[PDB]
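Enquirer: Below are the structure tokens for one structure; questions will follow.
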Amino acid sequence: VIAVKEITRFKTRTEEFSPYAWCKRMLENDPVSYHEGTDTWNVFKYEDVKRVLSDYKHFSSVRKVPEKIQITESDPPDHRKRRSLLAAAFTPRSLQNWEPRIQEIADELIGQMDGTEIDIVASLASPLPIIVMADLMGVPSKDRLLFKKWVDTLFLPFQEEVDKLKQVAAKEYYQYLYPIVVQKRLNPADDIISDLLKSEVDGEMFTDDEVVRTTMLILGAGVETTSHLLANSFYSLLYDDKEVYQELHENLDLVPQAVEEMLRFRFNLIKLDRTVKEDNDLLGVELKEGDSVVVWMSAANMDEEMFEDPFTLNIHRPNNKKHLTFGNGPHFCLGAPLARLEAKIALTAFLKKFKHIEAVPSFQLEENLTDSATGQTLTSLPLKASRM
Ligand code: HEM
């Protein structure tokens, strides 16, 4: 694995969190770039990133976990089958049915917020995805705090005393959930575990172990990323364009468009890796089998060939939803509708309750950021809210 910081070599976390000047420089001066220190080819332009992510015949997701559940690191023809197995639990019917459940959870969390000082990461951005996933999975509401404790340890964290805590949590999680999975095979309900147990593609079906382990992968894909989107949205409403909050407060139908502009502009720096599978000179440079390619979706999202005035936050830009933050092609995020729905529901609920927010002047961004797979992520974000 190549960390972003090995390529950017930025001095501060802040420059990764707000990397606009670097993206511009790469897009304009070196859009298909060889980085000798990591032996990577780096792709920045929108059209090139989109093509690389479509062209699984030349750019593989297999680098260098039971196989049936390894969806991200697989290529066609197995990838399609493995994705379809999981997709049975994320149908549009299910997503529509989830909306009132997610609403109720967001209402409970916002319910507990008071003109007092709120840590939006601790009070909303972290817990909402976790509590939602517990509910959607079919974990009994009585065990929510216990489940959340394991998820916090495993997926927001954060010592080779840490390794030990995670080993213990993973075992506790597995021995909690496995008997639930067993019970649900015999008595299905309307929940993710039950839908996974019934899923069948070309005669392939999940074992109970595979169901449990798929739930752990779902958490690993969805918790920290969704929390990053929620926290960054509030960051942007506090520090990027202060008028946007008022616009959304007076017109809640703008919230989905605002979420797409946060995915475009405030999800930094997200990249994906591929490995060349078939020799090719289609990016205009010849790459041979085994070469490493890094596609920078954060930069593609700032490409003026696709997005007008790309270094400005603009929720009215007509084509923000063409961003590449969820990928493109065969591996495009299976969670994207859920992620979009959680963010719309959370923001809307907060906007209903609070007329104004304001930044806390003592907050230092550099001291409240940590690494993640999808870019620098906020460990807290304080704000003052006016119930007004
Ligand atoms: C803002 C939130 C999210 C972001 C930005 C995000 C981003 C991504 C990206 C970029 C990929 C493509 C990886 C690749 O091509 O190598 C991906 C794949 C995936 N995402 Fe997400 N994701 C998010 C939330 C979620 C959630 C909530 C779930 C599940 C509940 C989830 C499940 C998946 C799965 C299963 C894949 C693999 C799909 C495949 O390989 O066919 N994601 N996501």
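Quick note: numbers on chain A are straight from Swiss-Prot, i.e. 4-67, 82-131, 133-176, 181-410, in order.
Method of determination (from the header): X-ray crystallography, 1.8 Å.
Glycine is no exception: its Cβ is also placed from the backbone N, Cα and C atoms.
When I checked Swiss-Prot for this same protein, it listed these features:
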BINDING   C355  heme binding site
MUTAGEN   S394 to I  30% of 15-beta hydroxylation activity (for progesterone)
MUTAGEN   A395 to L  40% of 15-beta hydroxylation activity (for progesterone)
MUTAGEN   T396 to R  Loss of 15-beta hydroxylation activity (for progesterone and deoxycorticosterone)
MUTAGEN   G397 to P  Loss of 15-beta hydroxylation activity (for progesterone)
MUTAGEN   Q398 to S  30% of 15-beta hydroxylation activity (for progesterone)
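Would you situate these features in the structure and describe their surroundings?
Expert: There are 16 other Cβ atoms within 10 Å of the Cβ belonging to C355 (heme binding site).
For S394 (mutagenesis position), the count of additional Cβ atoms within 10 Å of its Cβ stands at 15 [all protein chains shown]. In the three-state DSSP classification, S394 (mutagenesis position) falls within coil.
In sequence order, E246, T247 are the residues of the chain that are 6 or more apart from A395 (mutagenesis position) and have a CB within less than 8 Å of its CB.
Counted within 10 Å of its Cβ, the other Cβ atoms near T396 (mutagenesis position) come to 20, all protein chains included.
Within 10 Å of the C-beta of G397 (mutagenesis position) we count 23 further C-beta atoms, all protein chains included.
Proximity of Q398 (mutagenesis position) to non-local residues of its own chain (separation of 6 or more, Cβ distance below 8 Å) is seen for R16, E19, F20, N290, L291, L391, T392, given in sequence order.
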Enquirer: Any idea what the Cα distance is from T396 (mutagenesis position) over to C355 (heme binding site), rounded to a whole Å?
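Expert: Given the Cα positions, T396 (mutagenesis position) is 13 Å from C355 (heme binding site).
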Enquirer: Just need one number: Cα of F176 to Cα of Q181, in Å, whole number, across 4 unmodelled residues.
Expert: 10
Enquirer: Pop the Cα-Cα gap between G397 (mutagenesis position) and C355 (heme binding site) into the table, whole Å please.
Expert: 16
